[PDB]
Amino acid sequence: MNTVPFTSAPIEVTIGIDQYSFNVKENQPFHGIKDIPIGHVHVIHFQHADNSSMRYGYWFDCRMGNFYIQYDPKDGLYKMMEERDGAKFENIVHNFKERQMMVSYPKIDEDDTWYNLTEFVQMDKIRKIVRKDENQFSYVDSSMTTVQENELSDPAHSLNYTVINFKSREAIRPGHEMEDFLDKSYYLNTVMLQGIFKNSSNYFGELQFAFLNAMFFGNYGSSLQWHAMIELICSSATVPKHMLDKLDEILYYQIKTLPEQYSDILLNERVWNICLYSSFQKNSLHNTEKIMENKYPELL
Amino acid sequence: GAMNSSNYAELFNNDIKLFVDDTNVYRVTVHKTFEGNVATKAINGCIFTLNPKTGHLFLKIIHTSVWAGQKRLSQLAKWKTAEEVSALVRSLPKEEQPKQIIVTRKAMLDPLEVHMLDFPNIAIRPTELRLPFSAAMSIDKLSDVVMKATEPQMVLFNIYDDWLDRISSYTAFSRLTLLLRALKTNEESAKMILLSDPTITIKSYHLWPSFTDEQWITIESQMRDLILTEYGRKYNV
Ligand SMILES: COC(=O)CCn1ccc(=O)[nH]c1=O
Ligand SMILES: COC(=O)CCn1ccc(=O)[nH]c1=O
Ligand SMILES: COC(=O)CCn1ccc(=O)[nH]c1=O
């Protein structure tokens with residue numbers, strides 16, 4: 001069980017760790033988060049008490065280094081940094097741990113939510129979507145635009161999600177216009193899965209990462225990407241069976257975890273109604289259709 | 001964006017452009033079977049493509065053999081339309097190619113956009129005007145060539161005849177659209193109006209009676225008169 005020590009909490013902030021969150025008061029004696037489960041990526045995120053504008057956070061994996069959070073008063077944000085002195089890290093963590101200045105990652109033992117939301121998410125892929133190679137962790141915030149958004153403006157601060165565009169030469173074979181537009185199986189299986197992602201696990205990993213950035217930061221471009229990746233599968237007549245069953249599980253847990261009060265902005269009516277009720281896969285997502293109908297029947 | 005009454009003059013500027021109407025591409029008669037069920041029998045169709053500045057009409061004739069063995073024909077018809085329009089554009093040099101294509105039905109937007117991906121500089125636009133190009137098959141020589149076709153065929157006729165020798169495109173489009181609009185509301189009356197005088201001859205080589213200027217004014221008045229009445233006759237006003 002790993003630890004993210006905090007140098008201090010000089011400004012009042014709501015701190016999130018994965019799906020959990022807690023309120024820290026200005027100058028409260030808060031010095032980090034302990035008992036973080038090894039084996040998964042994690043996200044630690046921030047919403048300042050004074051500026052609900054800009055949720056921001058850091059994706060990280062404690063197996064890849066020792067990470068701490070220090071408020072930077074010039075840039076006005078909680079930065080994550082790596083401790084390169086392993087002796088300093090053990091000493092600082094033990095110190096704070098003995099004084100009981102840390103919150104415990106508060107996971108219920110029965111509870112597989114975080115695993116289910118991050119099953120296919122790997123740090124190495126996150127770092128190719130979020131390009132900042134000198135750090136082992138990745139910063140994301142509410143306002144970052146996607147590479148696809150920039151084509152329709154700072155490239156260094158972009159989310160480099162795989163571009164999906166249903167009316168594009170990549171998606172449409174010459175001579176198969178109608179066939180490829182109404183059945184996107186070619187685009188899914190040959191162009192995206194075989195050509196770009198290599199396998200369905202990398203596809204699902206980007207889909208899950210896009211959802212999490214939409215949910216935790218309200219990142220609009222991430223929400224677009226999540227929906228595009230769902231729609232591409234649902235609009236394909238030919239999808240591997242294991243992929244459909246896994247997607248049903250993936251979406252089920254995403255819909256289960258979404259705040260009930262954010263469904264008006266995070267869920268696209270057209271996509272979901274098409275996917276659940278009109279598309280080729282309208283009968284393949286039983287668990288997702290059941291939870292959507294009982295939780296958000298208004299959307300449908 | 002969409003084309004409406006506010007940008008009703010853009011049609012006659014110097015950007016080479018064509019309209020596309022697909023309403024007569026997939027045509028059927030509906031009939032009873034021996035068992036009492038209903039079946040359809042396709043008849044030949046056409047895509048009504050119109051250069052509204054010059055009046056050139058490419059009546060690409062859709063022979064019923066294109067539907068043989070196909071499903072979801074009403075959907076296919078829209079993609080067949082887009083395929084044929086794209087093929088038309090490709091046969092021309094770049095300078096001769098148009099700058100915009102306006103579809104009369106919004107359902108043509110996605111099929112045409114997808115077929116025209118190779119042509120990123122050609123704008124595909126819908127319109128809000130209620131345009132009467134479905135009544136093109138009420139023009140006798142156009143209906144005749146469509147119904148006689150035994151194979152796919154291109155029948156390109158300038159629908160303005162030599163009207164551009166005496167009037168502007170704006171007025172020519174107004175005459176053509178009122179002529180077509182009348183035929184759609186009451187084909188019999190409209191046709192009576194156009195031929196009631198035996199001495200005025202649809203010349204063999206033109207699709208319209210050789211009217212003088214004065215006679216066109218009368219004809220136009222009679223056509224606006226028909227549309228008015230039918231409106232009342234329909235709504236009882
Ligand atoms: C309690 O001392 C400090 O917090 C010093 C700042 N700092 C914090 C955490 C860490 O791992 N390394 C480090 O240098
Ligand atoms: C795309 O072409 C058009 O829309 C009409 C072009 N045009 C002009 C003059 C003429 O005599 N013939 C002809 O075909
Ligand atoms: C009086 O005639 C005119 O003003 C021509 C314009 N017009 C006519 C018929 C029609 O269906 N759509 C259209 O735009």
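Count begins at 1; order follows the chain as displayed.
Every residue, even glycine, has its Cβ placed from backbone N, Cα and C.
Cβ neighbour count for B:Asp21 (mutagenesis position): 23 (other Cβ atoms within 10 Å of its Cβ, all protein chains included). When secondary structure is read from DSSP and collapsed to three states, B:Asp21 (mutagenesis position) falls in the strand class. Where Swiss-Prot documents B:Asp21 to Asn (Swiss-Prot position 1853) as a mutagenesis experiment, the accompanying text is: Reduced growth at 30 degrees Celsius. Strongly reduced growth at 16 degrees Celsius.
For B:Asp22 (mutagenesis position), the same-chain residues lying six or more positions away in sequence with a CB closer than 8 A to its CB are B:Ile47, B:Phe48, B:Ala77, B:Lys78, B:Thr81, B:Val103, B:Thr104, B:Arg105, B:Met108. Swiss-Prot documents B:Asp22 to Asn (Swiss-Prot position 1854) as a published mutagenesis change and attaches the note Reduced growth at 30 degrees Celsius. Strongly reduced growth at 16 degrees Celsius.
Where Swiss-Prot documents B:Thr23 to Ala (Swiss-Prot position 1855) as a mutagenesis experiment, the accompanying text is: Reduced growth at 30 degrees Celsius. Strongly reduced growth at 16 degrees Celsius. Taking the Cβ of B:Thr23 (mutagenesis position) as centre and 10 Å as the limit, one finds 20 other Cβ atoms among all the protein chains shown.
While the structure shown retains the original residue, Swiss-Prot records the mutagenesis experiment B:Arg105 to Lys (Swiss-Prot position 1937) with this note: Severely impaired growth. Reduced growth at 30 degrees Celsius. Strongly reduced growth at 16 degrees Celsius.
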(request) Could you tally the C-beta atoms, other than its own, that fall within 10 angstroms of the C-beta of B:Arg105 (mutagenesis position)? (result) 16
